[PDB]
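Enquirer: This structure is in structure tokens; I'll ask about it shortly.
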Amino acid sequence: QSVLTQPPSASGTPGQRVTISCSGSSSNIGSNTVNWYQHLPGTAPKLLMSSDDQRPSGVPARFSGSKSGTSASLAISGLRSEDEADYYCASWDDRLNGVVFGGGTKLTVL
Amino acid sequence: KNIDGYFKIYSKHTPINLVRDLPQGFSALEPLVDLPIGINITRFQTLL
Amino acid sequence: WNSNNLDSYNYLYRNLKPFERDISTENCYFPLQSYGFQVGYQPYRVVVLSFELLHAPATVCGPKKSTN
Amino acid sequence: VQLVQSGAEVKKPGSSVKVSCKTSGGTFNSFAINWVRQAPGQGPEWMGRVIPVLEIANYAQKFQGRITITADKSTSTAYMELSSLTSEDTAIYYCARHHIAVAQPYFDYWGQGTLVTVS
Ligand SMILES: *[C@@H]1O[C@H](CO)[C@@H](O)[C@H](O)[C@H]1NC(C)=O
Ligand SMILES: *[C@@H]1O[C@H](CO)[C@@H](O)[C@H](O)[C@H]1NC(C)=O
């Protein structure tokens, strides 16, 4: 099982904002950073947010993240059709001495 | 460390579950003692 | 302050870093010389008060009363 | 650059499989290589990594000496060796690179993945 808890599904309307939460424990989220990934089946994943506040080189102004306590959230504004994909949250776990990944979510746009 | 006569001591205690090597994590060390001794220190040894 | 009433070879005197402390012993020279206490040569007692500011959280304070 | 790995492999239980991941020339030294797998209906999980310049290796705890990672500097290729294969061992294996001057890892570039099925 994933040490980080994430809702299995999320949905949103075009043009508005949707937030996806990723909840963990004090040992991993409370002590380390979070990373976000996109995944399309048949291709390779990409980067969305690093170091919890730092935007990567390529992604356009849209994806936004924040961290609070033992939970983190990713905010997407100005949603468009191309945003349909799978989102993952990951972090380091000091107790396990390894990398632990979440279950992932599927976003649907009406 | 010995800087300008100040003997600074930093420390942190953390659990572990391995005896092979040091964990590949990241951890900051907080200051605990700052003694203005001003002694020329060049050598040391431990006591068990 | 002048200490003529109390002190007039027990007292001796000899570049170094500030606030250093060198107590050693070695032109056959002995580094310690004795002062010839028998007005310009009268003994004076000197006390230097060194204040450590901002080096740590403050712990000594004057008698000023606190308020709400 | 790009990382190119071997094609899909089909193998029987109880044996061992070997997977390669060929990389560029300048991607050694201050760059580590990480391995990530994704089971069907499951999230990614980390196996280990290796730093070619220091030839030091790390392994996941729940792989109790079941995984071996090695590489050769002359050809600039990394090898993966997994033994005692079972029915539950079916998964998709990825190779990804890491920058070594960063405290907590963040995987930046991924391969397209290779599929291993057992039957
Ligand atoms: C950091 O501060 C925030 C304040 O809102 C608090 O909720 C959080 O638990 C703190 N985390 C750590 C690791 O100190
Ligand atoms: C400390 O002792 C050494 C002798 O080992 C001496 O050379 C040096 O001048 C002394 N003082 C320092 C390093 O401030």
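Numbering, chain B: per Swiss-Prot, residues 195-242 in sequence.
Recorded method for this deposit: electron microscopy, 3.5 Å.
Cβ from N, Cα, C; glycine included.
Okay, so Swiss-Prot annotates it like this:
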{"type": "VARIANT", "residues": "B:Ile210 to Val", "note": "In strain: Omicron/BA.2.75"}
{"type": "VARIANT", "residues": "B:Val213 to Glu", "note": "In strain: Omicron/XBB.1.5, Omicron/EG.5.1"}
{"type": "VARIANT", "residues": "B:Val213 to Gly", "note": "In strain: Omicron/BA.2, Omicron/BA.2.12.1, Omicron/BA.2.75, Omicron/BA.4, Omicron/BA.5, Omicron/BQ.1.1"}
{"type": "VARIANT", "residues": "B:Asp215 to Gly", "note": "In strain: Beta/B.1.351"}
{"type": "VARIANT", "residues": "B:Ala222 to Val", "note": "In strain: 20A.EU1"}
{"type": "MUTAGEN", "residues": "B:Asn234 to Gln", "note": "Increased resistance to neutralizing antibodies"}
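Where in this structure would I find these features, and how exposed are they?
Expert: Secondary structure from DSSP puts B:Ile210 (variant position) in coil.
There are 5 other Cβ atoms within 10 Å of the Cβ belonging to B:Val213 (variant position).
Neighbour count (other Cβ atoms within 10 Å of the Cβ, all protein chains): 8 for B:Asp215 (variant position). According to DSSP, B:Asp215 (variant position) is assigned to coil rather than to any helix or strand.
Sequence-distant neighbours of B:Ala222 (variant position) (same chain, 6+ residues apart, CB-CB distance under 8 A): B:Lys206.
Look at B:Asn234 (mutagenesis position): DSSP puts it in coil.
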Enquirer: Quick one: give me the count of other CB atoms within 10 A of the CB of B:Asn234 (mutagenesis position).
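Expert: Taking all protein chains shown, B:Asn234 (mutagenesis position) has 10 Cβ neighbours within 10 Å.
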Enquirer: Among all protein chains shown, how many Cβ atoms are found within 10 Å of the Cβ of B:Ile210 (variant position), not counting that one?
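Expert: The answer is 11.
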Enquirer: Anything from the recorded positions B:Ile210, B:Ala222, B:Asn234 with its Cβ under 6 A from ligand 2? List those in sequence order.
Expert: B:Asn234
